Amino acid sequence: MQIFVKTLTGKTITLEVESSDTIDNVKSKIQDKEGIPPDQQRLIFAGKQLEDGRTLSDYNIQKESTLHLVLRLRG
Amino acid sequence: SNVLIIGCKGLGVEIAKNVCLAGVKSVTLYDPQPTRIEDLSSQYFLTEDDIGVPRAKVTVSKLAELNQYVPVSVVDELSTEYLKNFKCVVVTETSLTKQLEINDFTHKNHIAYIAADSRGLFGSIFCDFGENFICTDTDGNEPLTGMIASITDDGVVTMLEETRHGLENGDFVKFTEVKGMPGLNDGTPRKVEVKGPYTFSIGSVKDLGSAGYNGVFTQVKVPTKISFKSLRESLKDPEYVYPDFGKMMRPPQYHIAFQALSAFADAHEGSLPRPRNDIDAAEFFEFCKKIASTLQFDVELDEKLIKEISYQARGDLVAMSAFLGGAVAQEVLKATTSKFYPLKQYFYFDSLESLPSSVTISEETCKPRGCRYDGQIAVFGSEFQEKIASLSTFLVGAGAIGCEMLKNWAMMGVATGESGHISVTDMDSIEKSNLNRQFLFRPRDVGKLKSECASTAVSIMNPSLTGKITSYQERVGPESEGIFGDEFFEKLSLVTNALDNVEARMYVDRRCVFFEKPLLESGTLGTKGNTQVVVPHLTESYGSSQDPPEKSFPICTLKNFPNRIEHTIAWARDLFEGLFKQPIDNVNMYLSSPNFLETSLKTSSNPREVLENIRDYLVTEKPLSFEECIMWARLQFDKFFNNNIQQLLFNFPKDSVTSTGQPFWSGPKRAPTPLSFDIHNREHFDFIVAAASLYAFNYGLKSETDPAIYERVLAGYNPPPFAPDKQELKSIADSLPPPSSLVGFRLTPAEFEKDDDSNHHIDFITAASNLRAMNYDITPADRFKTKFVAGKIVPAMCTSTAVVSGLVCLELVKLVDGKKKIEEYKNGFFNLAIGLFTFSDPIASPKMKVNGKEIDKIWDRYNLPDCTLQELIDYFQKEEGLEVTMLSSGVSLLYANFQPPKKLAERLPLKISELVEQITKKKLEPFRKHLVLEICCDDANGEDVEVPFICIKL
Ligand SMILES: *NC[C@H](*)CS(=O)(=O)NC[C@H]1O[C@@H](n2cnc3c(N)ncnc32)[C@H](O)[C@@H]1O
Ligand SMILES: [Ca+2]
C-alpha cells in the first residue's frame, strides 16, 4: 500500500509500505527518505503516537492514510 | 493594514492583544454591550469595578498600552459602508444573520472576514479573504538551498555527494555559479520534478548548455491565488480543517450545532441554553435537526455530543479563549501580510476530554452563582472550582509563556482558595528592547524582576490572588536545590515550565519525577509550538525522548546573561535598530508631521527617549564629516562595551545575593568584564569602521575604509572618562530648533539587509556580537558564520505562546481532576503558518517485571536508609533475589562487582553517604535529605535484570 506523512514544516512524504510492516520499518523508511533517527521521529495517527514494536495494522492504518511527523520545540 | 474587531469578551480581547503585540497599522473595537460579571471568566481587561459600562470603552485604555505604534480606537455605531475602511474584519459574539450580512458585504467588496466563537470546551473559526486572495508564502519555511554536483541536458539536477534537496513536486528553484551552463544563473525560476532524495528534474535545458557542474540551487517562493467562498454559499458544503484526525466525524456535528445555537438564541430573546439543562438541550437538538433538514446535510447527528454543546453554551473558558485568540490573531496577520497559508475555511475544535469526572456535573452545580468564575463553573461545576482554588503550582519562568500562564491561572482562579498558593521563579530582569513588545511588562517596568512584576500585574487582574503568589528570582538548577527542596515540593500540586532552553526542561523533569509531581511543558519556535504533559505513574517523562538537532534558533527576549553567540547576535541587531533606525525615523517624522511633539506627548510610552533621540541626532551629536562619525563610533563603543558593564558590576558586585541569599551570579557564565578600547585590536577597529560607516550613511556623508583616517582622528580624540523628570523633559523639548527649518533634509534610515555585503550591516552585527561575547567570555564568530547564524534566528510570536498556554491549561484542568487513563490526556503540536494542529495520547511509562512484579521504570523506586554498602547488597540479594553488579551516584561509580577486593574492602563497610563523600571528594551540604543511586543487578541466572533507582534517606 501507499501512505502519506505530513510534517510540521508542511512537507508531504509518500511511503510504499505493506499492511503488516512494523512501526520500526516505517521509521527506517522515513529515515532513508529524510535522515532522522527513529528514536527522534514522532509519528501520530488518529490521536495515537506510533510506538515501536507495533505494526501498521495494530493501529488500523489503511491505504492513503495520513500520519503526522512532529517534534518538540524548546523556544 | 486596518483591522476591526467586533466583540470584546475573552476571545475578542485575546485577539486584540495578540494583533497589537504582533503589530498592524490600526486597531478598532466595537462592543457597546454593558459589562457583566460573568464576562470576567476569560476577559482580563475588565475589573469587578467596571460592571455596567461598555466593554470596548474600558479595554481600549489597556490595549493601546500594549503597543505604542498601534493606535487603538473605538466606534459606537457600525455602518455597512464603514467596513471599507478596514483591511480585515473579525466578528465574535454575533448572531449568524448579522454574520451573513457582514460577510456578504465584505466578500462582495473583497475584504477579509474572520468569524470566531468560543462556547465552553468547543470552538469555531471561519475565514474568507475573497475570491481573489493572494498569498506570497504558503508555508513560511525559509527557502531551501543546496550544492549541485551536475545537471544533465534534460534537466536532471543531482546533489553534491549525498546531500538531500528536500524539495517537493511543484517547487521552483533558481541557480547560481553553474559551470557549463551560463544562461541558467540569471534567476529565472524553473519548476521542480522530484525523482529521488538526491536528484530532481527541471526540464530540457540543453539550449543553455550540454551539461552543468558544481552549482548552487536556491528555492523561490511563488505566490498563489486562493479563492474563498462567502459564508453563505459555503454553509451547505463547507471545507473543514481537522485539528485531530482522531475526531474526524465531529466537525460536521459542530458545524450544525454552532448554527442551531444561534437559532436557539434568536428564538429566546438572545438568551443561550442554561448550563447543563435538559429541556434546553432538547430544544437545541431539534433546532439541529431542523437546520440539518434545511441545509440537506446528509449526516447522522450525534445526540449526546450535540447536546453537550447546549449544556456548555454559556461556558467562557480562558484556555479556549487564549487558544482560539492566538489562532485568529495569526489568521488576521495572514490576511494583512498575505503571508502563510490561512485556514480554508471552517475550523471546529474541542477539548472535551477536559471535562471533569471526579465531581458531579449537573444543573445544580454548574448554575450561575453571580461571580467572575460563572463562565467557568458552567462547564466544570462549583465543586471543581474549589479544587482549582486549592492548588499549589510551581511556575518556572516568567517570560511571555510564563506571563500567559499566569494570566490564565488568574482568570481561572487558580490558588485563590485557602490552601492555594502560587510560586513563580525567574532570575532574568526586565530590560529595554526596541523590537520586543510584551503582554504584562511595560517600559516603565524596566529594571524589575520578571516574576514580581508578573505577580503584580496578575494581582491587578484578579485581586483575589494578593498574598498568594511568592515570586522568587532564582535560576532553577543544582545550586538552587536549597530553596526548591523537599519541603518546597511536598506542598506543591503541579509544576509548569515556561522555559527557553532544554537543560532547564530536563532538570525540572528529573526533579518532578523524583518528587512524583505532575509536569506541564510547552515550547515555541516562530509560528510552531508544542505541548506535553507528564503524569506520575502514567506517562513517560520529558527526558524519556530526544528531539532532532535544532535547525534554527528561537529568540523570545534578550537575555541579561548571554551564554551563546546567538544572544549577542540578537543583541547586536537590537542595537543596530536603536542606533541607525528609530532615532532617524523620529527625526524624519519630526520634520514631516507638524504636530509631532503635541501627539508624542501622549502616544509614546517613553517621551524622554524620543526627545533625546531628536536632540542628539539632529543637533547635539550631529556629524559634519566622516571623522566626526568616527568620534561618534568611539563614544558608542565606550557606551556599549565599557561604561554599561562597569555600571552593571557596580549594581551587582561579584558577591551580591538575591531575595533568598543565593549567589546572584548564576554559574554557567560568570559576570562580564569591561573592555578598554585599543585600535590595534581588530574587533574594536572593525566595530569602529562599521559604526562610522553606518552613521555617515545616515547623514549622507561618504564613508572610508582607509585606516589612515581612523588613526588620524582617533589619535586626538578620547571620549570622557566614566564612573558609576517633570520639568527636564519640557526644558529639553523647548531646547529644540524650530521645525520650520525644513530644507527637505532626509535622514536615510538604516533598513536592515543581510544578503548585501557592501552595506556594512553584517560587519556591524559581527563586530558588536563578538565584542559582547568577549564581555561575557563567549566564543566569537566570523563574518560568514555570523551571517549564517543570523539568517537562522526566528523571533517567537505571541500567537504560538497563547496557543501553548491555552493547551497547557486544558491539560491542567485534567491534572486537577485526577484522570488516570492515558487516553484522556493529549500532547499537542501545531504550526500556525499552515494551520496545522495535531494531538496524540501521551506515551505510557514502560512497565517491567521484577521478581514477577510489575514496576514503573520511571516512577517506582526503592526507598532505603543510609546503610552500609554491604547492607545494601545483602538487602537486594535476600529481599529481592538480585546480585547487584553496579551501584552509582550521579556520574560517579561507587561499587562494581568486578573491582578488586582491595578497592572494595575499603568501601563495603562504609555508609552510602560516607561512600559518596569519599568518592566525590566533596562533602554533602547539610540541607540534602535524600540521595539517588542507579543500580544494575543480575538475577539468579546471571542475566542483567533492569531495576529502578534507589532513594537513600538520611
Ligand atoms: N521559546 C519561547 C520563549 C521563551 S520565554 O517565554 O521567554 N521563557 C524564558 C524565561 O525563563 C527563564 N529561564 C531560563 N532558564 C531558567 C531557569 N533555569 N530558571 C528560571 N528561569 C529560566 C528565562 O530567563 C526567561 O525569562
Ligand atoms: Ca425554549
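Since chain B takes its numbers from Swiss-Prot, the residues it shows come out as 38-761, 783-1012.
For all residues, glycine too, the Cβ spot is worked out from N, Cα and C.
Feature list (source: Swiss-Prot):
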BINDING   B:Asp465, B:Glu468  Mg(2+) 1 binding site
BINDING   B:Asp537  Mg(2+) 2 binding site
MUTAGEN   B:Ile592 to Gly  Strongly reduces enzyme activity
ACT_SITE  B:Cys593  active site, glycyl thioester intermediate
MUTAGEN   B:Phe598 to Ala  Nearly abolishes enzyme activity; when associated with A-701
MUTAGEN   B:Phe689 to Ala  Abolishes enzyme activity; when associated with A-701
MUTAGEN   B:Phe701 to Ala  Nearly abolishes enzyme activity; when associated with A-598. Abolishes enzyme activity; when associated with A-689
Binding-site residues listed as B:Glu468, B:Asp537, least Cβ neighbours within 10 Å: B:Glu468
Chain break of 21 residues - Cα distance B:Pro761 to B:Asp783 (Å, rounded to integer): 20
Where the C-beta lies under 6 angstroms from ligand 1, the matching recorded positions among B:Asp465, B:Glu468, B:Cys593: B:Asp465, B:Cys593
In three-state DSSP terms, the structure that B:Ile592 (mutagenesis position) belongs to: strand
Nearest of the binding-site residues (B:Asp465, B:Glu468, B:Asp537) to B:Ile592 (mutagenesis position) - Cα to Cα: B:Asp537
Within 10 angstroms of B:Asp537 (Mg(2+) 2 binding site), Cα basis - recorded positions out of B:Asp465, B:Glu468, B:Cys593, B:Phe598, B:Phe689, B:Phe701: B:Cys593
Between B:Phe598 (mutagenesis position) and B:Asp465 (Mg(2+) 1 binding site), the C-alpha gap once rounded to whole angstrom: 8
Interface-adjacent recorded positions, chosen from B:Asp537, B:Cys593, B:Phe701 when a CB lies under 8 A of chain A: B:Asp537, B:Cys593
Protein Cβ atoms within 10 Å of B:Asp465 (Mg(2+) 1 binding site), excluding its own: 19
Nonlocal neighbours by CB distance (under 8 Å) for B:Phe701 (mutagenesis position), same chain, sequence gap 6 or more: B:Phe689, B:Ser693, B:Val694, B:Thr695
Cα-Cα distance linking B:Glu468 (Mg(2+) 1 binding site) and B:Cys593 (active site, glycyl thioester intermediate), given in Å to the nearest integer: 13
Largest tally of Cβ atoms lying within 10 Å of a Cβ, found at which of the mutagenesis positions B:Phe598, B:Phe689: B:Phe598
B:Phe598 (mutagenesis position): secondary structure state under DSSP, collapsed to three categories: coil
